Structure formats: C-alpha cells, structure tokens
Amino acid sequence: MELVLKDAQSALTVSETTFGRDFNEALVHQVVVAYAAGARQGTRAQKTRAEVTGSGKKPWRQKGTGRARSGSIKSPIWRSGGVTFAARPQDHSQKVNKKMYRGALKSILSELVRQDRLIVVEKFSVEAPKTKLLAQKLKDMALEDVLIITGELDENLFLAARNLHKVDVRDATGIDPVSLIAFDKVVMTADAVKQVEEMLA
Amino acid sequence: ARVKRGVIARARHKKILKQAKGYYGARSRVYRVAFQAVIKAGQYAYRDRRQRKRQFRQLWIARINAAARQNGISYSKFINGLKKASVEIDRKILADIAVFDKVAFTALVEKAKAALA
Amino acid sequence: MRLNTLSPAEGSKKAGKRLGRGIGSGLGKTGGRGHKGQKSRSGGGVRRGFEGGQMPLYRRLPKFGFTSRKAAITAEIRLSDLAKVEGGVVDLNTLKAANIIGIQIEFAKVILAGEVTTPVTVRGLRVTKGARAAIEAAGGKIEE
Amino acid sequence: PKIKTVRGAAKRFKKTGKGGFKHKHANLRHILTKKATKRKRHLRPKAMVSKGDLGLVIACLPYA
RNA sequence: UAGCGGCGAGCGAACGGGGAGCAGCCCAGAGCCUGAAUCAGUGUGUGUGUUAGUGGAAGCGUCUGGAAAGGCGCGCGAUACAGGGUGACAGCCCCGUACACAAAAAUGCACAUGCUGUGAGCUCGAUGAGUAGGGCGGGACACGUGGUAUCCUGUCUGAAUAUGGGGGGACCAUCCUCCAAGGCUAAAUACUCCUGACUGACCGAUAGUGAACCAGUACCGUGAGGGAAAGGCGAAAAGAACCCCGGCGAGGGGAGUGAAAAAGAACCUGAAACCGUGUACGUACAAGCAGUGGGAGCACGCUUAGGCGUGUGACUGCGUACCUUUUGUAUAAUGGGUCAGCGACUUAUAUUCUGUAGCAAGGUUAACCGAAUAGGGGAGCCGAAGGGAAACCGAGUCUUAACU
Ligand SMILES: [Mg+2]
Ligand SMILES: [Mg+2]
Ligand SMILES: [Mg+2]
Ligand SMILES: [Mg+2]
Ligand SMILES: [Mg+2]
Ligand SMILES: [Mg+2]
Ligand SMILES: [Mg+2]
Ligand SMILES: [Mg+2]
Ligand SMILES: [Mg+2]
Ligand SMILES: [Mg+2]
Ligand SMILES: [Mg+2]
Ligand SMILES: [Mg+2]
Ligand SMILES: [Mg+2]
Ligand SMILES: [Mg+2]
Ligand SMILES: [Mg+2]
Ligand SMILES: [Mg+2]
Ligand SMILES: [Mg+2]
Ligand SMILES: [Mg+2]
Ligand SMILES: [Mg+2]
Ligand SMILES: [Mg+2]
Ligand SMILES: [Mg+2]
Ligand SMILES: [Mg+2]
Ligand SMILES: [Mg+2]
Ligand SMILES: [Mg+2]
Ligand SMILES: [Mg+2]
Ligand SMILES: [Mg+2]
Ligand SMILES: [Mg+2]
Ligand SMILES: [Mg+2]
Ligand SMILES: [Mg+2]
Ligand SMILES: [Mg+2]
Ligand SMILES: [Mg+2]
Ligand SMILES: [Mg+2]
Ligand SMILES: [Mg+2]
Ligand SMILES: [Mg+2]
Ligand SMILES: [Mg+2]
Ligand SMILES: [Mg+2]
Ligand SMILES: [Mg+2]
Ligand SMILES: [Mg+2]
Ligand SMILES: [Mg+2]
Ligand SMILES: [Mg+2]
Ligand SMILES: [Mg+2]
Ligand SMILES: [Mg+2]
Ligand SMILES: [Mg+2]
Ligand SMILES: [Mg+2]
Ligand SMILES: [Mg+2]
C-alpha cells in the first residue's frame, strides 16, 4: 500500500490490511456508539416513594369514607409524590473488544484514504506558539476543519491550535475514531503513521 | 428526560373534537363523549355503505314495479321477460327510464311481453 | 463517511417490547399476562421446581454419590497441548507455566485427542495407550 | 448477583455429554423384601431425566 | 464451588492466585560503655500554599428594525472562540478568560537546625497461672451438635512451663510449623454537616429539595409530631400628568408613555372545560344512545350562467354508550360530573436463547497500572472428551465372573 506525501512529494509504504481494508460499517458504528456512551456521565437521580420527605401514615382510613383507598402521601400517583421507577446514577460504558476496536480503526483509516480525507507530511511545525501562524499555515494547506496528528509532543503547536475550534491536535497515541470521522481532513506525520502502523499491527 | 405530553394530547383530542362537529351537547364539546361518538359513527358508516346498495335497489324495484303495472305487467313478469329477451339493463337505468322516458319503458315492456308470449 | 451516514447492521437492533401502550401495539392492557392470576400479579410467580403442592422432582428423587477432592486436583491433557510447552519436555511445572492445567493440580493424564507432530519427553505423568502410541510414533520418550 | 444453585438438585442430578441429566431411581431405599428382584435390578442403574421434567431441573441447575 | 441445612426455604466459605499499599518495634533486666538513633514539644530560617487583590489583547461601514450583537461588505486579536451581561444571536461594548504577578498580618504543610525531654548500641539473661485444657449451659466461626476441629465464657474445676507447650477439621502415632496467657504501630480503606472550582443525553414551577417566592412558614395537633399553596409587565417605570361619569368611591372611557397597553400592575404566550352577545338555518301533532345512509328547502360564497363548495337539516331506512368482569350485559352489574396536568412491565447483576458483529480450536480479560475510552495486564473463565458414586480408564467407559 503506498501513500504519496503532500510536501516533499515522496512515497511511503504501508500495510494494505491497515490502510486498504474494506469498510465494516456495523463494526464502526458499534465502536462509535461505545465511545459516545463512554463519554456519557450518567449523574442523575430522582426520589422514590421511599425517598420523598413525608410520613408513612394513611391520609384517611381504609373504608367508611367515600374516597378511594390510599396508604401514603408519597404515592407515585399523587401530586408531589415519588417517581415510580426513580433513577440512580448508572454507568453507560460498554465493552469493546480490542480486535473490534482495531478493526474499526483500520476500516475508517482505509475509508479516509479512499475518500482523500488523509494528508501525509513529513513534518508539521509552527515556529512560535501563535494561532496566526497556524491559521496561515493551514490556509496555505487549504485546510479549515482538520485533525493534526504528530508523533511528538509539540507545545507551541498545542498552544497555537487550542483556540481554533476547527482544528484539533492529537498525539498519535491519542487518536479516536469519532474524531477521525468528525474532522474533514486528517494530517498525519510520517512518524505518526509509523506509530499508528505499530499500534495497529 | 421527562417527556411532557401536553402538546400531543391536545392535538390528539382536537383531532376527535373536529370530527365531532354538529353533534348535540357534550358529544361536540367533551372528548370522552366525542370519541365514543366518532367510533359509533364509523361503525354506522361502514354499515351504511352496505345498506346504501340495498336501499337503492329497493327503490329502483318499486319504481319499475309501478311503471310496469302502469303498462299492465308485473315486476316479476317484466324481469323474466327481459331475461328471456336477454336485455341486460340494470334496474338503476330501468328506474331512470321509468321516470324520464316512459315511451322507452313501454318499448321495454312490449319486448318483455313478446318474450313471454 | 460522516457521523450522519453510519448505520448498524440489519437485525442488530431490535426495538423491544413496551407493555401497556394501546390496542394496536399488541401488548395492551394486560401485557402478555392474561387475566386475574398469580402470574399477572406484580412480583407474582412460584419458585423453581414448584409443582403446586406436589412433591417436586428434586425431592422425590434420592441423593447419590459423593465428591472426590482428588478430582479437583487432577487434569487431562490433549496431545495438541504438548507442543505449547518449551524445551520439548512435559512436566506439571511446565504445563502450569504454559497455563494449561492450573496451579493446584498434582496429577495429569495425557489422552488421545488431537495429534502431535514433534518428539516430546513425558515425565511423571500417566499416558493412555493411544497417546503412548502417538507419542512414540512421533519420536517421544515416555518415562517417569 | 449470581444465581444460587438448588443444592438438592445438585445432589440429585448430573449433566451428561449432550446436556441431558442422569438420576437415581426411587423405590430402592427400603421395604425391599416384598419387591421382586427384577424390579430392583431395573432400578439400580441410573436413568435419564424425561423431556417433561427437564425444564424444572434446568431451572434448578443453572450452572450445569 | 466445598460444605451447612425440617439436607427444606435458603446460608455460603477457605486454600491458592492476581493486585493497591507496605514498617516494624517495645516491657516483663541486669550490667558495660552514657545521651549516641528516633519521637514529642517549643523557637528560628527558607520554600510552598491559603486568607484581600493587580494587569490583561483586538471593529468599523451599511440595510432592516423600537433597539443590532443579526444580514451584507471590509479588517484585526488569539498560550484569551471558558462563561455571563449588554434594547434580537457579540472573539474585537462590558465583566472576565489565557498568561503574568502580588501580602503589612495570621496560618497550614514541608525541609534544615536550635533548645527541652526522650533514650542508642553491645553482652549476658529472662520468656506473661487460676492461664491452657477439661465437665455443664449458651454463643461465634459458611459449619443449625452433628463423627465436629477452632474461638469466646456464665458456672465448677484445673496443668506442664524450652528437656516444655499449641496447631495441622473427631482421635492416635510420625513429621512439619509456631511460641498463647503484656502491649504499641503509618499507608492502602469508609464517609461528607461544610468550603472552593468544574461537569451533566439531570429537573425546569402539579417537575426538581417539603421549600425557585420571608418554608419547616401559614395552618393542624394537648403533645410528640404533621405540613402546604404561592415564579415571569416592559429594554428601561418611561408604573398612566390632565379631562370626564361616579360616593372627594370601586370601576371605566379618553389623553399620554411605549415597538406594542387585546404588555396597565387581577400585567409574557393565554388552550380547554364553563358562561355569554351577535348572525344564518331549523324547531311548538312531535316519542327512545341523538348518530349514520339518503335527502328537500333556505342562507352564503366562488363561477364564464357550466355548477361546485360551506353552514343548517324538514322527511325517511337502519340503529338499545364506553370500560371492566364474565358462559353471557342496552343491562336495572362495576367505574367515571367535566376539562387540563401528572399517573403503571423499570433498573442493577447473574444466566439461557435468538439475531447481529469480531476472532476462531481457540475466544476473552477483571482488578489494577497508565494521562488514561489507548496500550499493558491472560489471576482467571468458557470450550476443544467423556464415562463412573468414586478410585480410576480414556474415544471409550460403567455394569458384571464375563457380556451375544
Ligand atoms: Mg404506626
Ligand atoms: Mg416528587
Ligand atoms: Mg411541594
Ligand atoms: Mg482495556
Ligand atoms: Mg422533565
Ligand atoms: Mg365547541
Ligand atoms: Mg383486570
Ligand atoms: Mg380466572
Ligand atoms: Mg394467569
Ligand atoms: Mg409487590
Ligand atoms: Mg399435600
Ligand atoms: Mg440403601
Ligand atoms: Mg482586575
Ligand atoms: Mg479585556
Ligand atoms: Mg426581541
Ligand atoms: Mg510467651
Ligand atoms: Mg478454655
Ligand atoms: Mg474441646
Ligand atoms: Mg461455651
Ligand atoms: Mg473451669
Ligand atoms: Mg487452644
Ligand atoms: Mg488431620
Ligand atoms: Mg502478642
Ligand atoms: Mg408554567
Ligand atoms: Mg414544588
Ligand atoms: Mg380611577
Ligand atoms: Mg389573571
Ligand atoms: Mg418577553
Ligand atoms: Mg396574559
Ligand atoms: Mg376559549
Ligand atoms: Mg314549523
Ligand atoms: Mg309542526
Ligand atoms: Mg370498569
Ligand atoms: Mg358475575
Ligand atoms: Mg372469557
Ligand atoms: Mg354471573
Ligand atoms: Mg344485547
Ligand atoms: Mg336506566
Ligand atoms: Mg350501568
Ligand atoms: Mg362485583
Ligand atoms: Mg359513579
Ligand atoms: Mg387528561
Ligand atoms: Mg438475558
Ligand atoms: Mg451473539
Ligand atoms: Mg459401550
């Protein structure tokens, strides 16, 4: 599998099972759903009839009066009563198998290649930590909505990309499928390709 | 989430209350009565699509029997004449001719009498 | 390929029953429960093996046997597991290092199941007759 | 939580190779001088659980 | 799971393995060297916080509009496009944010060190008696007295003591291991009255705390105690000068403010039940779930008169509500005065089946680490072999002396 580079106009040999795999949509949808469920915080609760502030005394007697039977003012059919199935703080995280997560990444990186949404350069640096310099460089690259993966830790690049919402900058380890889909273009350092190929076999 | 269902239950009640226009009293004002009256109106409408086809055939037959007895033959003779003369005119058209064109009904009667004789 | 073009596989997601939401849903007023039983009650139902008041099967029938503690520390070994060790020698400590039998195991037999294609010295373990023939045919040396 | 095994059925039934259950016969514990030896001889060996009562056993023995 | 158990309902380990975290010491006593380690307290010094704070970038024109932050142009900042406010939606109006700093004084935490007290180390010893154990009665151990080890003790007793004793699940023997009847000890662990920061596929005023509002209030009760309802004018009060009717009223009509007063304080939007005024049609010889099918007439619109619509509905065929429960209800069996709002098959963990997806005789990790939805981690679990009560045998095995 060969990836031509943008700036120096060279080639780069990669694995076809990694960057030319057929798109398994149901796998990718399963992984993207589990990622968005892992982001889910799940902090809520309501009060049951056990947890409503009140007293456990019958508001009226069982019979003799003309009214309907009632045992508690905390009843979930009363105003300001409990919730019938009041919620608890629950964890919405799903398990994703490791081979299914890597199958999804190899699927969507093959699709970004087939859709020309993947740009490969040797290096992508900004000299001083300025968003004006980064926006100038991305305008010269004709890029607006982009993910920038770098096989190193560039602090000036992190600072120059922190204020731009169209732009996100990741390490090659910290890549995720929903970002790789949510961004229009993805720029990879050739080192980041080598690291992604090592992680993804 | 707490889905608040006021909009849906309002439009669902107004769909029934619009169908219940013209009804007397709470049948046009009250959802519990109107919905109970719309279902019965659909039952009657399903029934009376069948009863329309009965009642018009009965009306047509009574008009043919009258015009045939004006020309001096009964209905059952006249239909047996038109069967033996093979005349396949349905009795909507026979009632229409029996009203507007009594001459053509007389010619049909004479064909039926000649088919019986 | 965007987030509004993904879709799951066919038959993967099924909707799920919602009891007590109208005639047309099928699961109407009763919700699959019938009328006026114990089963229709909230929390209702009988426990396992309850046959009415009839004497259940697990008490009509007698107890039998006992439990051998030595069977929990015995194990059986395929011939296909003999290649997964290193050194070409097979002991208990080698199989436990290969995570085959487990730590608390003190006895093991080798059984004719699978097949081996390499000479393996077996030491301190019982061997069946067919595994003895297959090991000795592949070049093995069963000893103690 | 885990399901708890009905320990009497675990002392009364054993799962076989294809998933069936073996069990001991009844009527062979006392009152044995009036029973024919043919009957006892056909009661010593273990029998399989029938198709009708195999559901209550599986409900009692969830962990095989 | 092993077991316990009217062997019922149910209760339910341990050994061992993977991890977080790790820390050891002293008196039952004399000497020898004497203040030597460590700890406590109290000072001092430095650093780091906390308790007030400071600076903090960069926009104009035009159109609509009551009002520009909106639209259309043209620029600029960004380690600051977190957030909020400003007359509609503001990176560049304001407060802030990123970042950079700041404490007279009090105080926390680290070190360092001063002082007080504390003893350090070596040698030789000593080695926790009404105790262990036992009998009786109870209790705890997963173990309900059972064949029941072990632990506790109310009662009665009662050892040996390093050549000795305890345990190894009745018990004895051998062997292994440990040394009771004196104590101390950080971390990993549990929780949140309270404080600060931030977050939410949490609520949005019958919800969410009982309480968005002077709510544990009003009110009730002798009392303990119970326990509500009730949010929104407008951008800004500019909250209606003045005139008129009226009781020096209430209330209203003008005028005025305002973008708007059918935003006027009983104030955003203002649905329904319910109650009215007006118009059209029908109705005082006509019997019943009140409709439906047909259908005259009248009124009103459109229109090339073409005739369609709309409203009403004389007369006429048929037609005894809904729900529930029932063999079966117009039933004179239940329930509902009506409207609006709320109101009932959920959640967690195990297990099985189906579907679907991944790998495939293999599949998969949990804890945890990790800045971290990755990767590591294969403790383990399920499966690829079963039979037998079991030892055991093994594609066979059990039964039996042996199986046609
Ligand atoms: Mg009481
Ligand atoms: Mg509530
Ligand atoms: Mg309340
Ligand atoms: Mg993981
Ligand atoms: Mg809600
Ligand atoms: Mg009305
Ligand atoms: Mg019922
Ligand atoms: Mg019944
Ligand atoms: Mg039933
Ligand atoms: Mg219940
Ligand atoms: Mg009985
Ligand atoms: Mg016996
Ligand atoms: Mg300031
Ligand atoms: Mg500023
Ligand atoms: Mg506005
Ligand atoms: Mg001692
Ligand atoms: Mg004792
Ligand atoms: Mg004893
Ligand atoms: Mg005792
Ligand atoms: Mg004693
Ligand atoms: Mg003892
Ligand atoms: Mg023993
Ligand atoms: Mg001690
Ligand atoms: Mg409201
Ligand atoms: Mg409230
Ligand atoms: Mg006034
Ligand atoms: Mg009002
Ligand atoms: Mg407003
Ligand atoms: Mg209003
Ligand atoms: Mg109204
Ligand atoms: Mg009249
Ligand atoms: Mg009249
Ligand atoms: Mg009912
Ligand atoms: Mg009855
Ligand atoms: Mg029935
Ligand atoms: Mg009856
Ligand atoms: Mg009837
Ligand atoms: Mg009546
Ligand atoms: Mg009734
Ligand atoms: Mg009754
Ligand atoms: Mg009633
Ligand atoms: Mg309602
Ligand atoms: Mg399930
Ligand atoms: Mg599946
Ligand atoms: Mg056989």
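Each position is counted from 1, following the chain as shown.
The header says electron microscopy, 2.9 Å.
The backbone N, Cα and C atoms fix where each Cβ goes, and this holds for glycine too.
The Cβ of A:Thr131 (mutagenesis position) lies under 8 Å from the Cβ of A:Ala160, A:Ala161, A:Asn163, A:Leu164, each of which sits 6+ residues away along the same chain. Quoted from Swiss-Prot for the published mutagenesis A:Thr131 to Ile: Does not regulate the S10 operon; assembles into ribosomes in vivo.
Under its mutagenesis annotations, Swiss-Prot gives A:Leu134 to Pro the following note: Does not regulate the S10 operon in vivo. The Cβ of A:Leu134 (mutagenesis position) has A:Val126, A:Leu157, A:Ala160, A:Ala161, A:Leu164, A:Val167 as same-chain neighbours under 8 Å, each 6 or more residues away in sequence.
Using a 10 Å Cβ-Cβ cutoff, A:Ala160 (mutagenesis position) registers 23 neighbours. Under mutagenesis, Swiss-Prot gives A:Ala160 to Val with this note: Does not regulate the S10 operon; assembles into ribosomes in vivo.
Here Swiss-Prot describes A:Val167 to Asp as a published mutagenesis experiment; the accompanying note says: Does not regulate the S10 operon in vivo. Around the Cβ of A:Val167 (mutagenesis position), the number of neighbouring Cβ atoms within 10 Å comes to 22.
Same-chain residues at least 6 positions away in sequence with a Cβ under 8 Å from that of A:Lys63 (variant position) are not found in this chain. According to Swiss-Prot, the naturally occurring change A:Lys63 to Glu is described as follows: In strain: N282; confers erythromycin resistance. Ribosomes bind erythromycin poorly and have reduced peptidyltransferase activity. 50S subunits assemble normally, even in the presence of drug, but assembly is cold-sensitive at 20 degrees Celsius.
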Next item on the list: According to DSSP, folded down to helix, strand and coil, what is A:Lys63 (variant position)?
Entry: coil
